[PDB]
Amino acid sequence: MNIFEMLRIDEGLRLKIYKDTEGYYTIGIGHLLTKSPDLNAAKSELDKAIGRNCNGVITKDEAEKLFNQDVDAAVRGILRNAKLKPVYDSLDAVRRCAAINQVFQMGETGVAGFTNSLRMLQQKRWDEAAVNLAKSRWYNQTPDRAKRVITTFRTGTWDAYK
Ligand SMILES: O=Nc1ccccc1
């Protein structure tokens, strides 16, 4: 297991524009296109992201290219965030993957409401952090995924992903 395999399980792979769990147009491996309800706006974003007229459909290679960019950008964002960087750097490699996963799903903004969870993670109070992380809109809206990510933070193992 690694961050790509982990997010691939959590996000799936779809080659046509679909709506994510929040109703937002998305494609590939969880690549958010837009929060606009206008499908034409989503198609424009897609074409801009891929560099050709896609008419709402991409290839597996194209999906994987967006995914590589999106994972890179998520990690680099954490490093550029004054609240997230010290916590991230304090973690082991497996728990770092849980942090990347949460930022990929929620955006660095959301993760940076999580002040108390972040402090507990930096303190390596793993069971306490895990309890706090579940007291969230995140967990209530996507509980099966949140449970896997939380187990990863709690244990520093890949048990929730096999
Ligand atoms: O709350 N988990 C996180 C820790 C460090 C960076 C991003 C998220």
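Every residue gets a Cβ built from N, Cα and C, even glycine.
Features of the protein shown, as given by Swiss-Prot:
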- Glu11: active site, proton donor/acceptor (ACT_SITE)
- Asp20 to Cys: Nearly no effet on specific enzymatic activity (MUTAGEN)
- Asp20 to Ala, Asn, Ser or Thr: Complete loss of enzymatic activity (MUTAGEN)
- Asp20: active site, proton donor/acceptor (ACT_SITE)
- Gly30 to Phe: Almost complete loss of enzymatic activity. The enzyme is destabilized by 1.5 kcal/mol (MUTAGEN)
- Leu32, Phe104, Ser117, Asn132: substrate binding site (BINDING)
- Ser117 to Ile: 500-fold decrease in enzymatic activity (MUTAGEN)
- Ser117 to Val: 50-fold decrease in enzymatic activity (MUTAGEN)
- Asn132 to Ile: 5-fold decrease in enzymatic activity (MUTAGEN)
- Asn132 to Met or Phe: 2-fold decrease in enzymatic activity (MUTAGEN)
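The recorded positions near ligand 1, defined by a Cβ under 6 Å from one of its atoms, are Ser117, chosen from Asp20, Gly30, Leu32, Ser117, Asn132. Largest Cα-to-Cα span within the substrate-binding set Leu32, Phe104, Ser117, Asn132: 27 Å. Here the C-alpha separation of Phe104 (substrate binding site) and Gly30 (mutagenesis position) works out to 9 Å. Among the recorded positions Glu11, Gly30, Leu32, no residue is found with its Cα located within 10 Å of the Cα of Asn132 (mutagenesis position). Listed in sequence order, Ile29, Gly30, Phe104 are the same-chain residues six or more apart from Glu11 (active site, proton donor/acceptor) with CB atoms under 8 A from its CB. Every protein chain shown contributes to the tally, and the Cβ of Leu32 (substrate binding site) ends up with 18 other Cβ atoms within 10 Å. Within the same chain, residues at least 6 positions away in sequence whose Cβ sits under 8 Å from that of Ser117 (mutagenesis position) are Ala129, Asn132, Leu133. When other Cβ atoms within 10 Å of the Cβ of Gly30 (mutagenesis position) are tallied across all protein chains shown, the result is 21. In the shown protein chains, 17 other C-beta atoms lie within 10 A of the C-beta of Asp20 (mutagenesis position).
In this structure, the C-alpha atom of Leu32 (substrate binding site) lies 8 angstrom from that of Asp20 (mutagenesis position).
According to DSSP, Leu32 (substrate binding site) sits within a strand segment. All chains included, 19 other C-beta atoms sit within 10 angstroms of the C-beta of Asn132 (mutagenesis position). Cβ contacts within 10 Å of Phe104 (substrate binding site), excluding its own Cβ and spanning all protein chains shown: 25. According to DSSP, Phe104 (substrate binding site) is assigned to a helical segment.
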